[PDB]
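Read the structure below first, then the notes.
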Amino acid sequence: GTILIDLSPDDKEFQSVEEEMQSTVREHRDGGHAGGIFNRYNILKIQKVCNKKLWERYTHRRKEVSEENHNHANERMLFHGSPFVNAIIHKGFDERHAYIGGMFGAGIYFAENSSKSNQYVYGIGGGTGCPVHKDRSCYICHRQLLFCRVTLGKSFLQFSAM
Amino acid sequence: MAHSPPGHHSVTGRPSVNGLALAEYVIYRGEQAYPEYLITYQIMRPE
Ligand SMILES: O=c1[nH]c(-c2ccc(C(F)(F)F)cc2)nc2c(O)cccc12
Ligand SMILES: [Zn+2]
């Protein structure tokens, strides 16, 4: 029971999400190998994802985390890139969407940098790039990212050589 | 799927080498995220 509602480009909500995308691109140490070579995006569409059940699942967990963390959800908006983006919007996140070999263990990973999440659109390490051209730096094919509401609760701080 | 560190609900990966890199975050329960926006885009070739 997911619906997707288009945001008008004239709408401040669209513009806020576009600026979050654009302002958090950076250079990557692979010179663009995984995600491609770019300084900015062409944003083609932004849709709101609405699902009453998935939303309730989320707010139920958030309340438990918030109470366990002395009344602080520690909620953020973060990017997620995945080959499963089309499954995620219908069924929600679960173990099928985890990065088994991640830096900080098997869990679901999110980025403040839009361009970090873009590295996973076509799979781990960018996989073999777009389906049509096998190009990790394809400038023609349309990509999708999610911008998500994430409950962090008490977060363990791990400094990392990356 | 792995478990969050004892008493914690997520991990915050803070890059310590590259100063322009922002943080990455891991959760261990899918219920702790909601995919609020779907963004369709192309990367752009620099000029
Ligand atoms: O958005 C991310 N997706 C992923 C990601 C990594 C793997 C998969 C997989 F395995 F399901 F195909 C899906 C998404 N990893 C990230 C990361 O390691 C750091 C910061 C952000 C991400
Ligand atoms: Zn392509």
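In order, the residues displayed for chain A correspond to 952-1113 in Swiss-Prot numbering, which applies throughout.
The header says X-ray crystallography, 2.0 Å.
Quick reminder: no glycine exception, Cβ is built from N, Cα and C everywhere.
Close to A:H1084 (Zn(2+) binding site) in the fold, though at least 6 residues off in sequence, lie A:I1091, A:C1092, each with a CB less than 8 Å from its CB. A coil conformation is recorded for A:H1084 (Zn(2+) binding site) in the three-state DSSP classification, outside any helix or strand. What Swiss-Prot lists as Zn(2+) binding site is A:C1081, A:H1084, A:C1089, A:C1092, and the listing cites similarity to another entry.
Among the mutagenesis results in Swiss-Prot, A:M1054 to V has the note: Loss of activity. The residue drawn here is the original one. A C-beta separation below 8 Å, combined with a sequence spacing of at least six in one chain, links A:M1054 (mutagenesis position) to A:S1111, A:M1113.
The subset of recorded positions A:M1054, A:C1081, A:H1084 lying near chain B, with Cβ atoms under 8 Å apart, consists of A:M1054.
Neighbours of A:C1089 (Zn(2+) binding site), defined as other CB atoms within 10 A of its CB across all chains, total 18. For ligand 2, the nearby recorded positions are A:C1081, A:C1089, A:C1092; that is, of A:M1054, A:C1081, A:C1089, A:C1092, these have a C-beta under 6 Å from one of its atoms. Those residues of the chain, other than A:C1081, A:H1084, A:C1089, A:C1092, with a C-beta within 8 angstroms of the mean position of the Zn(2+) site C-beta atoms are A:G1080, A:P1082, A:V1083, A:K1085, A:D1086, A:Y1090, A:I1091.
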